[PDB]
Amino acid sequence: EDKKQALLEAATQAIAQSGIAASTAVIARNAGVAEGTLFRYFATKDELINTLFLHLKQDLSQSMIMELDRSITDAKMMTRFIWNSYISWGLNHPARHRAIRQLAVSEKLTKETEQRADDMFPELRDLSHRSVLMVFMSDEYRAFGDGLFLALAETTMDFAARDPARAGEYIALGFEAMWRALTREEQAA
Amino acid sequence: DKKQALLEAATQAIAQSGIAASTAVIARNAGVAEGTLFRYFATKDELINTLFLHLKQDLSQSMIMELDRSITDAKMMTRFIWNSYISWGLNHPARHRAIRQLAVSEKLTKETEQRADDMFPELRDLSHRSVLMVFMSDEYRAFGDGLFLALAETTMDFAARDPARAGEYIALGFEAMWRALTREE
């Protein structure tokens, strides 16, 4: 498994730098195993993509479970906790964030992986904290939704990293911006 | 002109590698050694600012073309503005990527910021009206633009990857940016 894990870390780095296009040969060389070993563990580029999205999401969920709390809590409290966890994770593990973002907006994630990934987070039970637009987006435009979220989260991380004196402000502003985006609803004449 | 070839090469270089892009290759790909480039622009900072302005002027041209002024809803106006911006980015990806890098650089003089405000006065007024104050402030204007350009680039990337649904992506992205960034009732 030692070998498989080194491969996952190498794929993370490769995709972080070059996206889904990253070569299987380069991943294997940067693991220090020939490309055949790689295709033994993962039988396809797709199977690897999916396994890596899940491995990375598990890593995220691990960093959170330390401070995980009960569902009877404000949806904004829970969502801010998730967002702060994510930002901390991306700052500590930039390649992990970059890779996972690439994976998320790939059109390559099986529904099985999507269900496993929902089930890493009991928290993804919307309970209409979301607006009507975004519940509609979750059905029809889920990748675009995640894309937008990760865009806001990455902008947050980049500014925090560039100017940590203001990190908390940025994390706050970014959070509110995504929260309004996710939660604010139509106001009519 | 020669200057224009330099600016277009600088756009391409920054689109690819950000502000770090070397003056040497910008000059090389313009077809001139570095001294010529430094003749036209005496600093990287001066070049950064001059290019931000050249690019914003291009954007402002492409937007002001399509504007009709009978419209007065601020969400209507901003939605058309965003359609124009998304169009420009789709048509000129290097120009968008570069302008985004330049915008969130901490390298833009206040003179450059006001000249660029004054390319589209109507958009600056639109923005003081509609945008939250934090994202408009002196201290967090850059973060606001960062968020905006993030959403705009995600919109562009999805539209480009899947043009059959481009309008859907442009609409949704707009709403997301609007709700995120703008003051409420």
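Chain B is numbered as in Swiss-Prot, which gives 8-192 for the residues shown.
Per the header: X-ray crystallography, 2.8 Å.
Backbone N, Cα and C atoms are what each Cβ position is placed from, and that goes for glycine too.
There are 19 other Cβ atoms within 10 Å of the Cβ belonging to B:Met84 (mutagenesis position). Mapped onto three states, the DSSP output places B:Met84 (mutagenesis position) in helix. Here Swiss-Prot describes B:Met84 to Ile as a published mutagenesis experiment; the accompanying note says: In BN18/71; significantly decreases susceptibility to quinolones, and to various antibiotics; when associated with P-18. Complementation with the wild-type ramR gene increases susceptibility to quinolones, and to various antibiotics; when associated with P-18.
Other C-beta atoms found within 10 angstroms of the C-beta of B:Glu118 (mutagenesis position) number 10, with every protein chain shown included. Under the DSSP three-state reduction, B:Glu118 (mutagenesis position) is assigned to helix. In Swiss-Prot, the entry for mutagenesis B:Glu118 to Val states: In EV118; significant decrease in expression from the ramA promoter, by comparison with wild-type RamR, in SL1344 strain. The structure shown retains the original residue.
Put simply, B:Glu118 (mutagenesis position) is 26 Å from B:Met84 (mutagenesis position) when counted between their Cα atoms.
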